[PDB]
Structures are given as C-alpha cells and as structure tokens.
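K.L.:
Got a structure here, written out as structure tokens. Questions coming.
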There are 2 protein chains.
Amino acid sequence: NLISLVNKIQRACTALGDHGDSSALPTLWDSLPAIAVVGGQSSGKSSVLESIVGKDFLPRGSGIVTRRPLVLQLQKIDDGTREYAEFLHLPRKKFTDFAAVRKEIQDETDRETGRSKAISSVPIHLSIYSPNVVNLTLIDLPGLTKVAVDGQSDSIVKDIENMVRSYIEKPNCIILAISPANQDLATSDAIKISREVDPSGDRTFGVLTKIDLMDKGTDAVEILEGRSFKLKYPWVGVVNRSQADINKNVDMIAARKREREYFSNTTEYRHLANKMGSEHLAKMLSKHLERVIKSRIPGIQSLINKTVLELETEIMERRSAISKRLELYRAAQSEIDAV
Amino acid sequence: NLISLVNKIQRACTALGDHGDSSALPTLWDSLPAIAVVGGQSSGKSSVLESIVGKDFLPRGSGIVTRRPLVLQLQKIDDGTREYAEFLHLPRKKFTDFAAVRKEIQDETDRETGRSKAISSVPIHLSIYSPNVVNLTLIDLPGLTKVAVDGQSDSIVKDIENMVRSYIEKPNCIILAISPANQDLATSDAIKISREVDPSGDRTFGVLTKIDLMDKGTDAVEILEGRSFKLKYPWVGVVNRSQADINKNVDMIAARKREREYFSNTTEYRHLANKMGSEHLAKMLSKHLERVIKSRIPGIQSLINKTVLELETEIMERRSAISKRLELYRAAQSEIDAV
Ligand SMILES: Nc1nc2c(ncn2[C@@H]2O[C@H](COP(=O)(O)OP(=O)(O)O)[C@@H](O)[C@H]2O)c(=O)[nH]1
Ligand SMILES: Nc1nc2c(ncn2[C@@H]2O[C@H](COP(=O)(O)OP(=O)(O)O)[C@@H](O)[C@H]2O)c(=O)[nH]1
C-alpha cells in the first residue's frame, strides 16, 4: 500500500508539474523509486507486464509497436472484484475491457508517432487497480535496437539508448533486465546497459524470458543457481504466453496455471520451482521496492525544504507559474502526512 | 582452383609474413579475397563451419574456445579419400583423428591465452584437403560479445570489436553474417556491425541459423524470400547440430542428412530446400569467391609496386632480410602470372 504513496504522488504531478518548474522537476525523479523495465527488442518486456498484470492490454509487437514512456501503477483491491483502470490522459473516466484499453494505448501512441516508428519522449500515466495483483510502480521503456530498419530513422539506434539511459541514469528507479534465453547473456543489450549505470547491482534484477523454447541438452540453471551471470539479488525465471498462444487467444489467467505446471512439473527445475514465475516476481519486486521507498523518505526536509523557497519567499509570468509550481509540493506533504 | 592459389599463396606470406616490412604487409590483407566468418558469441559460426567441412574438429563455443583468428583453408582432392589436414603451426605433418586436430587447435590457443578466456592476435593456418569440401578460405573470427564475463578483465569486449572490424574493413574481404532466427534481426550484433563497414551490403552474405529452434508460432518465410531484411544476395539459413546432437556425438555425416529432410518436409520452407542446404552454402560461396578474385587480381600491381619499392633499396639485419621478402613476394606474382 506504501508503494501507492509514490503513485498517490506521482500522477498528481505529471498532472501539472510535468513542466520541469525551474525546480519542480525535482520529483518525478526522486519520487520515482519505481522499477524501470528495460529489454532490447523481442526481449519480452511487452509480455511480462501482462503476466504481472495477469491480463492483456499491450498492443502486441514481436518487432516494435510501443514507442513511448509508460508509467504503469498497479494496486490490489479489497477482494471485491472491481477491476478497471484509468489514465491521466483521459481524466475521471474508467475502462474495463482490457482488450480495448489495448487500443487506447495503441491510439495515444499514434497521436504523434506512427504505424512504423518515430520520436516521442513524454510519459503515459495509467493506473490499474485489480484484486489479484501486487501494489507497485513500473515504467515501460521501448525495446533496444542496433539495426535501424525500414522507414525508421538511424538515430532511433542511439535515440532509444538515449531514452533508456536517462530513465536509467536516475539513481532511484530499479533496473529490470529482461534478457531472453535462446541467446547468451554475454550479449544482453539489457545487461550491457544495465551495467553501464549501476556496475554495482544496487538496482537491477535479472528476468530472462523464454525457456520452453530454449535448446535441448541445454537448460537454464546456472543463473537461478546464479553461477554464470551472477546477479547481486538473484535471477527470476519466467514463462510467458508463447506466440503459439497469443494467436490462440489464450487468456492471461489460465496462462499462469501453465507456467506454474512448467517448473513444478519439469525435471530440470522441479527444485528451483518456487522462486520462479510471474505470480512470484511481483511479490518480490514490490517487496524490494518498498524497502527502497521507505529507506528513502527523508526526501522530506529534502521535500520539506523546497517549499519555503517559495510559499514564504515572494512580466509576472512566474507568479502565474508558481500558482501551479506549489500546489504540487503542498498536495505533496498531506499526501504523505496523512498515511 | 583460382581460389586454391590464394590459399597456396598466403600460407607462404605469413609463413614468415606475420611481421611484414612497414610498407608491404598489405599482402595477406592484399591477398585477402577470403571470407571472414563474423558472428556474435554463440550465433552459430563454429557449428556452421563444421557443416562446411563435413567433419567435427572444433573447440565447443557455449563458454567459447576459438578466440584465435583461425584462417581455415579447404582444398579439394580427387575421389581417393586421403582426407588428412596439415598446420603451418607445424610444417610437414598430417592429421586424421579429427578430434586430434580439435585437440591441437585448443592446445595452441592455450599457449596464447589461458582457459577462462583471454586475447591474442596471430592467426592459425589449419588447412584441410577432401572430396567433400569446396575450395574456400575462411578466417573464422572471435565471437562478438557485449558483456565482459567473470575473469575477462573488461577491455576484453571492445577489443574483440576492433579485431572483428579489422579483417573486415579490407575491401576484398567477404563477410559471413551469421545470425540466429530466435531473435529479431534488429538485434543482430552482426548485421549491425556489418552494415557498419559495408553500407553497400556488397560483400556480405546472409546466414540464418537455429530454425528448428524457432517458436511454434513464428518462422522465417519472410527473410528467406528476402522480403524482411533483404541483403543483395539470397539469404541462406541452416540447421547445424544442436547441443542435443553434439552429446550423442551425432556422427557429422549424419549432419546434412538431418536437415535435408527437415528443410524438405516442412511446408513453411518446403519449396526452398534445394537452394537452402548446408552443403549448398559452400558451393554458393566457393563459386562466389572465384569471381571476386578474377575481379581483383589486377592486385598484381600491388606487388610490382613493392618489388619496385625494394628492388631499389640501393648492422646488416634488414638488407640480407629484405631480399628474403622479394623472393617470397615477387615470385608469388610469377606464381600468379603462371595461372
Ligand atoms: N514461449 C514464449 N514466448 C515468449 C516468451 N517471452 C516472449 N515471447 C515471445 O516473444 C514475442 C514478443 O515478445 P514481446 O512480449 O513483444 O517482448 P518485446 O519484443 O521485447 O517487447 C512473442 O512471440 C512472445 O510470445 C516466453 O517466455 N515464452
Ligand atoms: N538446433 C540448432 N542448434 C544450433 C544451431 N546453430 C548452433 N546451435 C547450437 O548453438 C550453440 C552455440 O553454437 P556455436 O556454433 O557453438 O556458436 P558459435 O560457435 O559461437 O557461433 C550450441 O549449443 C549449438 O549446438 C542450429 O542451426 N540449430
């Protein structure tokens, strides 16, 4: 629920104070103890924010059809199966039919970019509350490429590793390196960049998607044993919904009763079985973020010090401006204060 | 045959031509119409060459082992099966137990590296003679990585990049861009770092790999028909042995077999498998070298240039040893003049 402080903040911020108000960008930054999820194209980010949401909602692209930021805030709810989700985009309105919030996304995206990729680097706040998922805060970054293909441009190349390394440079968001597993990890565009900033591992968890489709006479152990690309935390093995199934329409729900069936009932990791899977990770993520948020709230006094550099310190273009620039930091306190 | 000469030549240069003369070692480089196999760690490189040689012979590369620019030469022999292979590493001696070759390759490497992955840059002149090969000259090449793993210092990564880029830069050199089907080509460290040196896509040929290891769902109808990531030439895709196979020590000869009926009996691909086989890469390359050379061989004045720049060289450590360049440079042109 604390994870939802950041969110109860956060939004009410890119609600107005997404300007960068001389010194009112100083929040969606520190305030962003919130995992960033990176994965070079075809990695699997697109999917794991669907089995960590146990519901569709992303416009599917095994190449790329998601070319934006994306602040995904979750929230458990009192077992009263009122699912739904909102948007800062569309104010005070509610969705239900996820498969058409997977068109709204596909549509806000299209209000600048295209059918085959352009440039747009300003967030997309969507909060999903759902009885059967974990209180948390994600931010989707688009896949990481090195070959400028089609009627794309040729900065797309170093313009995505731009975007990425600057939602990553921020010493607050935790890195989440999705690196599929029919390729070596000594090749992770993810890990390569995950190590660029944070050679320390202080923020950074391994994901490693796709294994059912990994080789034969190979398997996945020495990472979830943590012996090859040993990570400061551990690694977390997932099985998402194969291409095989996304076309077969497969629900998200009985999808997880499938990845379950996997490691519990597949010789090779029948023993690692319990620290693996969508359902799990989250429980973990949320846990390792809460610590983070928590252990980082005397961003009060460091919150509570950028107020009087205003409130008690006053053509008139910035007086027509500090009329926004403050409400934020004040809406801030109470939103903490309270609980 | 026109090829076999190039081989027959370079063995001679860098048989004493590895320290050059500060203005006449563009001559292995010069004499380099030859294919360089340029793929990223674990791509397929190795497993492919064994498929171009019908035999085993290779240090196994999931945990890499060939980090010596192995200049692999092949030559054809009339249908009397004196199969035999011979090194420069050791003048006049011949081989048979192929693993005894594979043992030697990985016995020299160890002299110039370690066992937990290190670096050096002299070549390796392992040559092979057989009915079942087409005349070729590869220089195999270190696998393009992007994460210094474990005991590799760090400068390791971007030090392989400039080594792979080196053979490659040379305008008479070909490129074997090996890249596996189970990852969106827009993350081919290969295609990326090919199109680097060769924006003309003129001396690059395509190579899919691991296609049985693709996902029940997707396939490659699109790249082989050359309608997705087209080159200039057709894209040949193949099925070397999988870990799986290397374990039951799947007799090499059982290679080509395997895939043929794969490629033949597969619907998706069916109609292509005559322009597709492993065997038919060699053929298709060895025929493409021919032209390459008969094109360039007026790089016969690249010589009469240095033999003109030294014939007129008009303690005694150079002189007496300049002529041991000419007579081992010059009469190469007479060995070219010849045919
Ligand atoms: N079978 C299987 N397929 C996967 C897995 N992860 C990703 N894929 C497939 O990869 C393709 C798209 O990956 P995507 O979710 O879009 O990741 P992204 O391309 O990096 O955004 C689809 O075929 C996915 O089903 C997995 O764990 N198992
Ligand atoms: N099934 C299958 N497996 C492959 C293919 N190519 C490579 N492999 C496997 O991929 C792994 C690495 O291949 P390898 O040749 O050693 O990579 P490289 O030598 O660094 O290019 C090994 O386990 C191989 O058995 C292929 O075309 N099909």
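Just so it is clear, chain A uses Swiss-Prot numbers, and the residues here are 3-316, 582-606, in order.
Header lists the method as X-ray crystallography, 3.6 Å.
Heads up, the Cβ atoms here are built off N, Cα and C, so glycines get one too.
This is the feature table in Swiss-Prot:
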- A:44-49, A:212-217, A:242-245: GTP binding site (BINDING)
- A:31-300: domain 'Dynamin-type G' (DOMAIN)
- A:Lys47 to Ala: Dominant-negative mutation leading to a prolonged residence time of clathrin at the plasma membrane and impaired endocytosis of membrane lipids. Disturbed BOR1 polar localization in low-boron (B) conditions and blocked BOR1 endocytosis and subsequent degradation under high-concentration of boron (MUTAGEN)
K.L.:
If you count the other Cβ atoms within 10 Å of each Cβ, which of the recorded positions A:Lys47, A:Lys212 comes out on top?
P.N.:
A:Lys47
K.L.:
Go through the binding-site residues A:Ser44, A:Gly46, A:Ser48, A:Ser244 one by one and keep only those whose Cβ is less than 8 Å from a Cβ of chain B; report them in sequence order, or 'none'.
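P.N.:
The binding-site residues close to chain B are A:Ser44, A:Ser244.
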K.L.:
Have a look at the binding-site residues (A:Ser44, A:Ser48, A:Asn242, A:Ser244) and report the one with the fewest Cβ neighbours inside 10 Å.
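P.N.:
Looking at the binding-site residues A:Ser44, A:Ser48, A:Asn242, A:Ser244, the Cβ with the fewest others within 10 Å is that of A:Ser244.
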K.L.:
Just counting, how many other CB atoms are there within 10 A of the CB of A:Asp214 (GTP binding site)?
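P.N.:
A count of 15.
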K.L.:
Between A:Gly46, A:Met216, which of the binding-site residues has the fewest other CB atoms within 10 angstroms in the structure shown?
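P.N.:
Lowest Cβ count within 10 Å among the binding-site residues (A:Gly46, A:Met216) is A:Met216.
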K.L.:
When DSSP is mapped onto helix/strand/coil, what comes out for A:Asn242 (GTP binding site)?
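P.N.:
For A:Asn242 (GTP binding site) - judged by DSSP and reduced to three states - the answer is coil.
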K.L.:
Fill in the CA-CA distance, A:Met216 (GTP binding site) to A:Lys47 (mutagenesis position), as an integer in Å.
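P.N.:
Pair distance, Cα basis, whole Å: 18 Å.
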